[PDB]
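Notes follow the structure.
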Amino acid sequence: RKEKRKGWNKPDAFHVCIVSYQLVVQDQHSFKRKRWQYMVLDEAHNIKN
Amino acid sequence: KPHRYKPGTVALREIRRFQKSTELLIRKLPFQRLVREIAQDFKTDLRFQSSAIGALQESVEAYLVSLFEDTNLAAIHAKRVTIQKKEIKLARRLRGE
Amino acid sequence: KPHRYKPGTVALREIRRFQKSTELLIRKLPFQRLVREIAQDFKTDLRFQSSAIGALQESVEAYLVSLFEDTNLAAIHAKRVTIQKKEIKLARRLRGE
DNA sequence: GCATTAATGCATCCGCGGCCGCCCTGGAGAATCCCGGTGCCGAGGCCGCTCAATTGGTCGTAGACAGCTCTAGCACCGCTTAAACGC
DNA sequence: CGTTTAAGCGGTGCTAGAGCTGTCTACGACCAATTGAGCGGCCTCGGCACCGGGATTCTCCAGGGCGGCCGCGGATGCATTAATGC
């Protein structure tokens, strides 16, 4: 993931990122830095609490 | 062509890495069950606060660090880089224990 | 035919001789002028009783005996019978000094 | 039929040829330092409150000031060996 | 091993500092009244936490020219054996 995040900040190396559900709990300090346009939630009965 | 370090390099950067860190190297749950394990046969059905566990772990960690430094100097006196059991008995006995 | 002992015999009977004796091994007059010499530059024109000199000589003698025993065990750890300066620095530093 | 004798099927002996490994120099690779970049959270400021410090009075009480005494430390002189020292 | 300098010890004349005892007098223990500085509560925002970008220095990487071998086969000595002449 550090190798994925070494071409991440300054240029636009991707138009859409695929991040799992449980990885944002650990990497929430890192994914909050970059601004996003769309964030979608698949099968949203997990975040219902 | 694999890239491997010679024996003796990673220990130095581990000294540089951990000697700059003030964090605790022992986890809270095995020290918790260990403290409760020693506290089992002394007095049954005791309670421990959220504090006073990192104090025992802190004095155990720093006292064991100073014991590893005195034992390390004892192994230095033996003109070698390896720590032995007689170095721990020597540096343990010569401190008044 | 001269009669001479091998090296290592007279030290053992000196251990047997002096270890059975409780007398002081330091004379009273060089310890007197030494105590007055250290007492010269602290406070001028002092007086010393007839007591309190064999107490300093007694604690100096017994403390130096225990230091020679710990330093002797330190030289034993080096797998030799000779005492060295690094043994005195080792056994002196490892006692908390 | 038997000796012998040349042919010949192997004989060990000799001679020629192949086997590379260790110092010196070709740089390769990633760990660290430092400077931004933005989200996070507890240090301290502000307020409400509130209680032992402060001030003064009372009262009695041990500590410094002599006072006097007394007694072992100080400085010393001279036999008498005895550890310290040089080698 | 032999040779010396100096403590141990017996005895001496002192004194100056150690040591037990009255006086009173500063001077601290014990007690009311005020309050103001310090302590519980709070809620913010600028320094702190973590990591990218990039330069820098860290720390290891694999090929290149100098020696003395053993592996093996040709040989052609030896011994045999059937041809063959007696």
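Here chain B follows Swiss-Prot, giving residues 38-134 in order.
Technique stated in the header: electron microscopy, 3.6 Å.
Every residue gets a Cβ built from N, Cα and C, even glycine.
Quoted from Swiss-Prot for the published mutagenesis B:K57 to A, Q or R: Increases sensitivity to genotoxic agents inducing DNA breaks during replication. There are 7 other Cβ atoms within 10 Å of the Cβ belonging to B:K57 (mutagenesis position).
Listed in Swiss-Prot as a mutagenesis experiment, B:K80 to A, P or Q is described as follows: Compromises telomeric silencing. Within the same chain, no residue at least six positions away from B:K80 (mutagenesis position) has a Cβ under 8 Å of its Cβ. Secondary structure at B:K80 (mutagenesis position), taken from DSSP and collapsed to helix, strand or coil, is coil.
Reduced to three states, the DSSP call for B:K57 (mutagenesis position) is coil.
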